[PDB]
Amino acid sequence: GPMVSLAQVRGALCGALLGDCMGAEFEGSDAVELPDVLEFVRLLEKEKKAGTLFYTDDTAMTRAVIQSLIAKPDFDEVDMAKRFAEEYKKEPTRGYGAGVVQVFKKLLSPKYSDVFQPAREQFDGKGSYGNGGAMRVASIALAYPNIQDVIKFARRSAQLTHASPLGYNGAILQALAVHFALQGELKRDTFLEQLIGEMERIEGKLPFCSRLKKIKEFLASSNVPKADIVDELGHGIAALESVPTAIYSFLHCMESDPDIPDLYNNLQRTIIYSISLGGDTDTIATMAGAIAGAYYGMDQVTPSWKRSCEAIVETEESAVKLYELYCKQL
Ligand SMILES: Nc1ncnc2c1ncn2[C@@H]1O[C@H](COP(=O)(O)OP(=O)(O)OC[C@H]2O[C@H](O)[C@H](O)[C@@H]2O)[C@@H](O)[C@H]1O
Ligand SMILES: [Mg+2]
């Protein structure tokens, strides 16, 4: 349908920033109540001062990825690794995982010449199964039209910290989700078909595909409890329990949720619903918000919501530069 607009590249970046900043406020609290979320959102819209919400590691790594792609459009993983590690070093308290810290320490030492190696040594050679690969990967889909490029650069961006296939395939799936959200206004069943299609290839036991199948099920039900969603899809720091959950959040909120006032637009709905799931609300909201931002575009990123976020202005700016990458690759 559409060729991809700047509105959609902005959409996706602001969506992710929103999901980070807002979901951070409920993170690690795993009983979250939708009433608390709505109450927070109302308070947010009335805030007199701007920039009251600070972003976390999710956004910090995101901006590193973007500065790398801008600087090295061809994709330079050494450059990207350098940016990750210096970002960590500049702002180490933004919320990073306890494991991934050790990667940044290693990459910052003279001791390593292979940038993938520290990630390979995580957890006894098995590598991290965490969602930190996925939480930052969106920009790959915004910079690279060609799905092949999206897959291999998602893998490789992720592999700088997440050496387990659980870790890097989560990053691929989340980057795919954004890719297809972008390519016109796809229908729910087509969107899933695409994702199952690509992940059956990439994976083939079949963890992500089975979660993705589980998702197909849930969208054929109506009034699915949050318990059931959390039970099957998860709401965890593990990529396997967050990426599919974020994807489900996005698809669900294409339609009305009886419990969320219809005066909230689709992207708002998506963020509110993500946070209501609890767990790692931060990373799930940032991922779902990126998919939703790519799909509905900037028009659903409301002035009252976005003015609350740290670095909103810089985010909007960076999207123009991402957009130019995208346009170059066509
Ligand atoms: N293979 C493994 N073996 C044992 N434990 C693991 C393994 N993989 C992960 N863990 C556990 O997973 C934890 C995180 O793995 P990390 O690779 O540090 O971090 P991230 O970048 O994925 O970020 C994950 C979230 O954390 C932040 O809030 C971010 O904002 C994300 O929301 C470890 O400390 C382990 O207990
Ligand atoms: Mg975080």
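Residue positions begin at 1 at the first shown residue.
Per the header: X-ray crystallography, 2.1 Å.
Each residue, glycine too, has its Cβ placed from N, Cα and C.
According to Swiss-Prot, the protein has these features:
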BINDING   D20, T56, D57, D58, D282  Mg(2+) 1 binding site
BINDING   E27, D280, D282, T283  Mg(2+) 2 binding site
BINDING   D57, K126, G127, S128, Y129, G130, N131, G132, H162, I237  substrate binding site
MUTAGEN   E27 to Q (Swiss-Prot position 33)  Complete loss of activity
MUTAGEN   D57 to N (Swiss-Prot position 63)  Complete loss of activity
MUTAGEN   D58 to N (Swiss-Prot position 64)  Complete loss of activity
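With 17 residues not built between them, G204 and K205 place their Cα atoms 8 angstrom from each other.
With respect to ligand 2, the recorded positions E27, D57, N131 contribute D57 as residues with a C-beta closer than 6 angstroms to one of its atoms, given in sequence order. Of all the binding-site residues in the list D20, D280, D282, the shortest Cα-Cα distance to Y129 (substrate binding site) is found for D280. Within the set of recorded positions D20, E27, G127, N131, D280, the entry lying nearest in space to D57 (mutagenesis position) is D20 (CA atoms). In this structure, the recorded positions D20, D57, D58, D282 were compared by how many other Cβ atoms lie within 10 Å of their Cβ, and the smallest count belongs to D57.
Of all the recorded positions listed here (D58, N131, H162), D58 has the Cα closest to the Cα of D282 (Mg(2+) 1 binding site). For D20 (Mg(2+) 1 binding site), the nearest neighbour among the binding-site residues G127, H162, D280, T283, judged by Cα separation, is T283. DSSP assigns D57 (mutagenesis position) to a helix in the three-state reduction.
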